[PDB]
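Report on the structure given below.
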Amino acid sequence: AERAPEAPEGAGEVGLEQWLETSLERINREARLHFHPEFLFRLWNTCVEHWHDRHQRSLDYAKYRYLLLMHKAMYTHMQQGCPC
Amino acid sequence: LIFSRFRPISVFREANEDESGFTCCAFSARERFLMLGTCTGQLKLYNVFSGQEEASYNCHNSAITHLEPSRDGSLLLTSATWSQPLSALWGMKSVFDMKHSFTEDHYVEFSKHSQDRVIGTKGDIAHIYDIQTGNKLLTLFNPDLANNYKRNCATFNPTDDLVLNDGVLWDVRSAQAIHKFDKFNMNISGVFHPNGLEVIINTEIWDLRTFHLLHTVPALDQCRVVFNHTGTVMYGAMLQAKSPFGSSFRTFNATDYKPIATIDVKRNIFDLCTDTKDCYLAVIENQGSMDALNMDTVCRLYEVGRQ
Amino acid sequence: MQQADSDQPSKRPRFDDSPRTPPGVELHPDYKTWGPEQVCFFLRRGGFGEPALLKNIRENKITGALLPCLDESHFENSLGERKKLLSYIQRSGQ
Ligand SMILES: [Zn+2]
């Protein structure tokens, strides 16, 4: 039958903190080239007002959910076709 | 005309997440697995029969936009969204390792007949790489003939003789443009019919022998087009120029370009794919909202033929 | 064997595993260009992210240009808080 290859050695090793903040740094720089700040703040504000404030989750969880939304927004935009 | 009926039978979610973020799908070489790409760069293999996550890999630093296994299960091509390297070639046989990266190529695919080459796309430029060495064999770019399509994907014709890039037809062995197709949209660069006779650019269907227009088909506008294994049917799902993904996909007859159905899954379609035996249709479905918060994206499996 | 630049954590943050135990990008330079979303970020940084206030900011579509022209009666439509908010907007940068 068809076997799925083993994960590489060392997968999953990176820490959340380091991965989260590197990610947030990269995607934020990148997003600013494609979106106007109102949009960027719409995603940030929902995530923080909803996950951090109403549902009382850690800022890291809220940031993580913002990261997920920004990635999908970057995905949509580039599939549509980027002028630059 | 059995491509008028589809019955949802299975659903895949990301198993370790509150919100699923599939952005891409492709059946594995021997179709035991549904390979699902995620919005953060991960690749995940689900067993189609059992429905369970059988493997997870970390491939890129941005959403997966394209997956192509090689027919021999040796290799996998992936593309990301905006993070370098944008595309890469991976080994599939014992351990998952990266064979080669294509730093600036935002889209890649295998040559069709003999899968020994990768053709990549960086903006208006097409690159042809050798699979074993990863060396750039040639660069296809003609500044005079460019159409500057915003969604340009270079591609080999079925026999690897020809390349379509940015609406220009290239003869591979002379490495020269032999025809520019006139531009009638801003985005879609086009695709070869599997029969090797026609070129489909957006609405316009062209004849390769004579370069005469055959059909204009308004339903295809801005649609990502997908042929079933036998080349009889094209699936089509809009992505326009509130979510820009179409809520539905249309099937057509690949011989006469006449509609067969218009299927509404009541969810934004991110991608779709179909197996070779034409049993299943996998569709990445997203929960559209005016609400930014809800972006849960799953993969629903359809049985083709069954109501 | 794993490329370290494409690596991700194996543990994913989960809602039920992420309780709070008790910034990202920057606003436009001139207040005038702010939509209500940038105004809400601004208000939250001052400690005025009461969920009711930001709801009104959105429904009434209050922009940044508008933001200097307001009074405590508007802010009613908690007298002590209204004084602080009125003070916050006054003393601020843009
Ligand atoms: Zn852009």
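Using the numbering of Swiss-Prot, the residues shown for chain B are 1075-1315, 1327-1392, in order.
Cβ coordinates come from backbone N, Cα and C, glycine included.
Under mutagenesis, Swiss-Prot gives B:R1247 to A with this note: Loss of interaction with DDB1, no effect on interaction with TET3; when associated with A-1283. The annotation that Swiss-Prot gives for the mutagenesis experiment B:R1283 to A reads: Loss of interaction with DDB1, no effect on interaction with TET3; when associated with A-1247.
Cα atoms of B:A1315 and B:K1327 lie 12 Å apart, with 11 unmodelled residues in the deposited structure between them. Note: the Cα of B:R1283 (mutagenesis position) and the Cα of B:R1247 (mutagenesis position) are spaced 18 Å from each other. Secondary structure at B:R1247 (mutagenesis position), taken from DSSP and collapsed to helix, strand or coil, is coil. Cβ neighbours of B:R1247 (mutagenesis position) (same chain, under 8 Å, six or more residues apart in sequence): B:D1235.
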